[PDB]
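All remarks here apply to the structure that follows.
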Amino acid sequence: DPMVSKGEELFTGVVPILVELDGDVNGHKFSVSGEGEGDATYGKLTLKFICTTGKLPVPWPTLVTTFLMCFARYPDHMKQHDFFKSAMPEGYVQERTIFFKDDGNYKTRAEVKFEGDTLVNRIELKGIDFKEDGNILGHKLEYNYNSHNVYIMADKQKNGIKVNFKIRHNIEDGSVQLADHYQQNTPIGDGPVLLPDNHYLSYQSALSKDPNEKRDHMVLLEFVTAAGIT
């Protein structure tokens with residue numbers, strides 16, 4: 001299938017990745033740059049993010065979802081349901097509001113597209129309404145990450161998908177900080193895209209530190225696999 005082969009050719013090997021974020025939470029401005037690689041055949045991403053502005057004013061785990069669904073491994077039986085690769089190389093817009101339970105919210109807009117060989121995720125984040133001494137601004141989140149299933153549906157109206165899901169950030173009293181995600185994706189180009197039947201992506205994420213890195217940073221390893229249509 002030349003449409004499948006096309007994303008299969010853009011993603012059938014290891015693909016360098018760049019991520020650039022400009023953020024403002026409760027007016028605290030910060031920038032982050034990330035680099036790494038993705039191997040869609042295996043659902044694998046490895047990335048290292050650096051805060052280029054000094055200390056990151058929010059917990060690194062609250063940014064994990066914002067910092068590449070085109071790197072999911074879609075099983076061969078499910079290749080018709082891969083919207084994310086179908087939009088490449090021109091790419092897609094990914095927008096979210098993330099509602100933190102009893103606290104503020106992030107609103108993000110990202111463009112995910114190729115720039116030559118490199119797959120770029122360029123993001124603007126605004127955060128509003130955070131409590132000074134809540135779990136976000138107070139840095140009360142553990143540096144770890146649970147596994148989550150993400151439910152994808154078509155938004156045929158908008159020639160894209162809608163994505164909805166709740167992340168649980170563990171807190172160091174056994175509590176969770178809920179982060180309620182509402183997501184919309186739409187293609188950047190005017191070409192054909194795959195509008196999926198409802199399915200999920202299963203995510204696992206591991207957070208770590210580069211023992212040689214003095215800058216505020218996060219090393220992120222994620223495995224992502226599509227399922228949910230036998």
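Numbers here mean position along the shown chain, with the first residue as 1.
Header entry for method reads X-ray crystallography, 1.6 Å.
Placed from the backbone N, Cα and C atoms, the Cβ positions cover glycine too.
According to Swiss-Prot, the mutagenesis experiment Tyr145 to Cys carries this note: In mut1.9; shifts fluorescence lifetime from 3.03 to 2.74 ns. In Swiss-Prot, the entry for mutagenesis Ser147 to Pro states: Increases fluorescence at warmer temperatures such as 37 degrees Celsius. The structure shown retains the original residue. Record note (Swiss-Prot), mutagenesis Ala206 to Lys: Abolishes the tendency to dimerize and leads to monomeric fluorescent proteins. The unchanged residue is displayed. Among the mutagenesis entries in Swiss-Prot is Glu222 to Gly, noted as: Suppresses the 399 nm excitation peak, leaving only the longer wavelength peak at 475 nm.
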Have a look around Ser147 (mutagenesis position) and count the other CB atoms within 10 A of its CB, chains all included. 9
Which Cβ among the mutagenesis positions (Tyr145, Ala206) has the fewest C-beta neighbours inside 10 Å? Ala206
In three-state DSSP terms, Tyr145 (mutagenesis position) is classed as coil
With every protein chain in view, how many other Cβ atoms are within 10 Å of the Cβ of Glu222 (mutagenesis position)? 21
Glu222 (mutagenesis position), DSSP three-state class -> strand
I need the CA-to-CA distance for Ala206 (mutagenesis position) versus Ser147 (mutagenesis position), whole Å please. 9
State the Cα to Cα distance, in Å, between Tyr145 (mutagenesis position) and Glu222 (mutagenesis position), rounded to an integer. 10
Rounded distance in angstrom between the Cα atoms of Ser147 (mutagenesis position) and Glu222 (mutagenesis position): 10
Look up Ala206 (mutagenesis position) in the DSSP assignment and report helix, strand or coil. strand
